[PDB]
Each structure stands twice: as structure tokens, then as C-alpha cells.
Amino acid sequence: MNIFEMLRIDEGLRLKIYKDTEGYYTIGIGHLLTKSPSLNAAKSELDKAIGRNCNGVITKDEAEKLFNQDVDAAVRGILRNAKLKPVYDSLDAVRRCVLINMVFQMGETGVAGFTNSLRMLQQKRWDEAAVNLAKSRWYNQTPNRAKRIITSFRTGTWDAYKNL
């Protein structure tokens with residue numbers, strides 16, 4: 001299992017504009033387009049993102065390209081962020097994937113806000129951090145994905161995803 005397969009499981013693939021869990025216009029593999037309520041704004045963003053007139057629809061190839069971009073942007077954001085880098089550096093390979101997943105889903109700023117959890121992972125206090133991470137809007141809003149993530153930090157293996 002790798003970060004791309006892991007995220008593909010969590011986000012799915014859609015080749016037409018759709019609303020995400022929060023109601024925002026997204027496409028492909030969890031690629032947010034705009035928070036704007038306007039479908040048109042969405043389609044504009046989309047064409048700018050692909051480089052073509054897409055009329056709200058893209059190909060598999062295009063979805064994967066945007067996916068490649070997002071994953072890279074996620075990793076590089078972690079590396080540049082002063083609160084995230086040290087955690088990432090302290091982590092093993094699986095847990096590193098886990099953090100990347102979170103950052104792809106909630107942005108750098110988002111994850112950087114989980115001060116106590118970060119501290120806990122950093123200290124390798126797995127069970128404590130799992131309990132703190134669950135106390136969040138995040139967990140309450142997407143509990144099945146959050147539980148997958150939390151279990152992954154807990155065990156340090158891909159079990160939660162070998163099911164799926």
C-alpha cells in the first residue's frame with residue numbers, strides 16, 4: 001500500500017464536478033475546486049486547472065495528473081511548515097503516509113492546528129494521540145475515514161486499509 005492507493009481509497013475518483021462532504025465543488029481524486037457556491041465559478045477554476053475547456057468533465061489521465069500535483073504539494077507543504085516538518089521527520093514510513101493523508105484532506109494550516117496531537121505523535125505516544133485526535137470536528141464529520149487514520153497512527157501498519 002502506498003500514499004496514492006491510500007488516498008484513492010479515501011477520496012474516490014469522480015470525472016464530473018461534484019460536491020464534497022462539506023458541499024464544495026470538487027473533481028477527480030478529492031481535488032477541491034472552489035468553496036464558491038457557484039457551479040460556474042467551479043467550471044472556470046476547472047478549466048484554468050486543466051488548461052482546457054472541460055465543460056465540468058475531465059478524463060482519467062487529467063484526474064491523475066491533478067492527483068500527482070496535489071500529493072506533491074501536500075508533501076512539500078509539510079517540509080516547509082515549521083510545525084509539521086519536525087513531526088514528519090520523527091515518524092516512520094507508514095505514519096508519514098498518514099500525516100500526508102491528513103494534510104491533503106484538511107490543508108497544512110488545518111493539521112498544524114492540532115497542537116496537542118502533533119506533540120503526542122512526536123513523542124510516539126500512539127494511544128494518547130488517537131484519543132486526542134478523535135476530539136475534533138474532523139472526526140465527528142467523517143468518522144469512518146478519521147477512524148482509519150487514527151488506527152493507522154495507532155498501529156503503524158496498513159491494516160485499516162487492507163480491508164478496503
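Just so you know, the numbers here start at 1 and follow the chain as drawn.
Cβ coordinates come from backbone N, Cα and C, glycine included.
Following the DSSP three-state reduction, the secondary structure of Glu11 (mutagenesis position) is helix. The annotation that Swiss-Prot gives for the mutagenesis experiment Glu11 to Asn reads: Loss of 84% of enzymatic activity.
Taking Cβ-Cβ distances under 8 Å and a sequence gap of 6 or more within the same chain, the neighbours of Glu11 (mutagenesis position) are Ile29, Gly30. Here Swiss-Prot notes a mutagenesis experiment, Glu11 to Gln, with the remark: Complete loss of activity.
What Swiss-Prot lists as active site, proton donor/acceptor is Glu11 (among others), and the listing cites experimental evidence.
Within 10 Å of the C-beta of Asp20 (mutagenesis position) we count 16 further C-beta atoms, all protein chains included. Experimental mutagenesis is annotated in Swiss-Prot for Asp20 to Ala, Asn, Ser or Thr, with the remark: Complete loss of enzymatic activity.
Quoted from Swiss-Prot, the note on mutagenesis experiment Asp20 to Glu or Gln is: Loss of 99% of enzymatic activity.
Here Swiss-Prot notes a mutagenesis experiment, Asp20 to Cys, with the remark: Nearly no effet on specific enzymatic activity. According to its DSSP assignment, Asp20 (mutagenesis position) is coil.
What Swiss-Prot lists as active site, proton donor/acceptor is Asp20 (among others).
Residues near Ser117 (mutagenesis position) in space but far in sequence (CB under 8 A, at least 6 apart, same chain), listed by position: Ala129, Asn132, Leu133. Residues or ranges marked as substrate binding site in Swiss-Prot: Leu32, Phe104, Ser117, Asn132.
Under DSSP, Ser117 (mutagenesis position) is assigned to a helix (H, G or I) in the three-state scheme. Looking at Swiss-Prot, the entry for mutagenesis of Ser117 to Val says: 50-fold decrease in enzymatic activity.
Under its mutagenesis annotations, Swiss-Prot gives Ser117 to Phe the following note: 10-fold decrease in enzymatic activity.
Quoted from Swiss-Prot, the note on mutagenesis experiment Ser117 to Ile is: 500-fold decrease in enzymatic activity.
For the published mutagenesis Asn132 to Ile, Swiss-Prot gives the following note: 5-fold decrease in enzymatic activity. According to DSSP, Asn132 (mutagenesis position) sits within a helical segment.
Local packing around the Cβ, expressed as the count of other Cβ atoms within 10 angstroms, is greatest for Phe104 among the recorded positions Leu32, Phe104, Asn132. DSSP assigns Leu32 (substrate binding site) to a strand segment in the three-state reduction. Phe104 (substrate binding site) sits 14 Å from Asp20 (mutagenesis position), taking the CA atoms of both as reference points.
A distance of 8 Å separates the Cα atom of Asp20 (mutagenesis position) from that of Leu32 (substrate binding site). Under DSSP, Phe104 (substrate binding site) is assigned to a helix (H, G or I) in the three-state scheme.
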